[PDB]
Amino acid sequence: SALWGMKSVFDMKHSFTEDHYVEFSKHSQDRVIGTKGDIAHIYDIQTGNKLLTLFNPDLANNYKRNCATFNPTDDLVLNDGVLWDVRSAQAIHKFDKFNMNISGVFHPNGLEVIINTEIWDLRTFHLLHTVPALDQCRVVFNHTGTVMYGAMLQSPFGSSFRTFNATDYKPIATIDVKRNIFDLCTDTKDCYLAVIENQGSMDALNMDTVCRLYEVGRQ
Amino acid sequence: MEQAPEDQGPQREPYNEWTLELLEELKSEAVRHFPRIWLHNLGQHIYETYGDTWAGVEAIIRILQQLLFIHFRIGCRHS
Amino acid sequence: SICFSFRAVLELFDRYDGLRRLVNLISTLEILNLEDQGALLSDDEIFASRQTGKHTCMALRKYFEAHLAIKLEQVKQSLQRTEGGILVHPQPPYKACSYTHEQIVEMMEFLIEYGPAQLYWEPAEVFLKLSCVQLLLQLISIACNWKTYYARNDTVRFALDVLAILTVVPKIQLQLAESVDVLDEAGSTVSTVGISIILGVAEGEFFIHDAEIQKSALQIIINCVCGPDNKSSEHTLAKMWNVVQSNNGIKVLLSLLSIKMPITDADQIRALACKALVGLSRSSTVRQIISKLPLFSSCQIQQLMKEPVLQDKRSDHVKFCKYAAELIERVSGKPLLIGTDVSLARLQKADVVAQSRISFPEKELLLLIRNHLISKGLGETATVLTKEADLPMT
Amino acid sequence: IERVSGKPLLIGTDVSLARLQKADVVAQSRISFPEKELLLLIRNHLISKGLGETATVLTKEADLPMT
């Protein structure tokens, strides 16, 4: 993984040889976190050193795709489905594993934790809800955090979309995209969907993977 | 008003050499995850159809990187 | 393995060094010495050595299958004391190992839970001062992957049976988590708790087609989670609740609650799975967690209406419905053993309807009493009922 | 479900087929009971809620087993 630069000069301004998935810090973007296997490293951008590497061998879930993220208050980390208070390098609460793949994500309200299909609490740690249409889908929120997007990661991948609400998790729409969805990104200003779809049949020998822009809210 | 940045990144001017610096490396990882049966057979299948013409040389780095991406994406730890 | 039936054999056994001579046979073994397992490789010191560990697990099995019935005699006679017992004991040589792990060696593990709660065996304290339940944990882990039919199916099946009889001691359930010195399929020294191995055997990730080994595994869980009601011993059951829940326990038991591939004993695995939930659903955290899962959204009733194996319908499917009705009662608004509106949305209706405070004035009845008595001819109290109350209608 | 079974007249109740033939027989049963079993309950109510000067007048209309 490489922190490049995009002001006007294009260079690897810091290099990593280790982590399979790097991610910024949300509110104050001076921190970049990244995760190899079950080990997640906190880096700075100014000097690029290891700030604090957090891991507890007694407590990890060993998910298949671990991706440590931050809460929007920049205080909690979901490594291996374990919260982490970044003030004093301690673990808070392991969750119960159910689905072998997905290590979870924060909901933008700062009140919940969304493990794969189980909706948790941040202060009471109670299972509020369970949405079975979230079965192994990568989630993307709006910039306002008012809708959740869903793309299947099932072998085919993404025979449709999945439009969710961010308050009550009611399904809005499953629009049928006949090809296979591989990636999904949306605007900050809520007008387009960046959709990587694969042409042809399910062919690992020939992949014609195009990008198709949708428009939000037009028949 | 967006100014796309100047491409002062890692350039690849010896394309006849940078391929040779990496076509072994494309073989140096596919053997670490896959048996050599498909590796020689697909390499023969393009060499019967593209030959020694650079149109299979980049094209195997197409097909190997197109599979090694998706084989690290479907959910096999090695294969 | 045969002569442990005679009680005079066992009495002389502890008079000599006994398990100090017997457990030392397992701790000598070179298939188990991970530091020395890559030195000798010929088939003579392996096929016999993976047989030497097999028979000694059956010797430890038939040891503790006997002492389970020895100390049950010292509880059914020391605690009952003519309340359900007869005091006749001339000490004969008698075969009383009860000979049935399918029914009654299983049953003795349940009935010991009316014990002293401060249980003190010589067969326990000699075992744990040697501290070789960790050895028995290492016997499971090393025998997970041989894949070469050195009767390794039996070697773990006897090894789990030595565990489950031991687990009635409270101090050995505590050491199903603490000592962690293990090794796994990475070819590497690791460290993990003992419960995750036992829960791993219960899944089917290892020992794929094996069936009695799963039922042997689930007994070790049930001895730790479905204990007695009784600040310290309740804390000991709660600490075992905290360990079993931490090590991904609730995922495993729900997976075994819908098992369908071993169609012979599919009924026996589900009932032993559901009995572990009913024990574990007395933990306060687990009450909330299981309440929202798709087990209690639907299909709990659908596991109790299909009746999959009809040969165990009046035998073993009817007892799966017995343990499952207790799980519905515990995680919800407490029906007091009434069979009515078993669905969860209909269960919270019946709590409010039964606990409502129905009231009504006296007028709404006395006008119906008067309108009855005029109707069925008997009218010379109706004009007398006007003396007691106002009458709106003639 | 309505057509192949014992004809519920658009009431949403006990939709299962084993529970549907129960509700046909319970609704079409002929419940009857004698007059005594009510008048002894009427009298035992009126004595209970204070209003008793019809109870000894109810003895005029029917036999009274209990004072």
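The residues of chain A that appear here are 1161-1314, 1328-1392 by Swiss-Prot count, in order.
Structure determined by electron microscopy, 3.7 Å.
Yeah, the Cβs are placed from backbone N, Cα and C, and that goes for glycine too.
According to Swiss-Prot:
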type: MUTAGEN; residues: A:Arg1247 to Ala; note: Loss of interaction with DDB1, no effect on interaction with TET3; when associated with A-1283
type: MUTAGEN; residues: A:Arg1283 to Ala; note: Loss of interaction with DDB1, no effect on interaction with TET3; when associated with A-1247
Spatial separation of A:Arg1247 (mutagenesis position) from A:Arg1283 (mutagenesis position) - C-alpha basis, Å: 17
Sequence-distant neighbours of A:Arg1247 (mutagenesis position) in its chain (C-beta under 8 A, six or more apart): A:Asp1235
A:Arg1283 (mutagenesis position): tally of other CB atoms within 10 A of its CB: 6
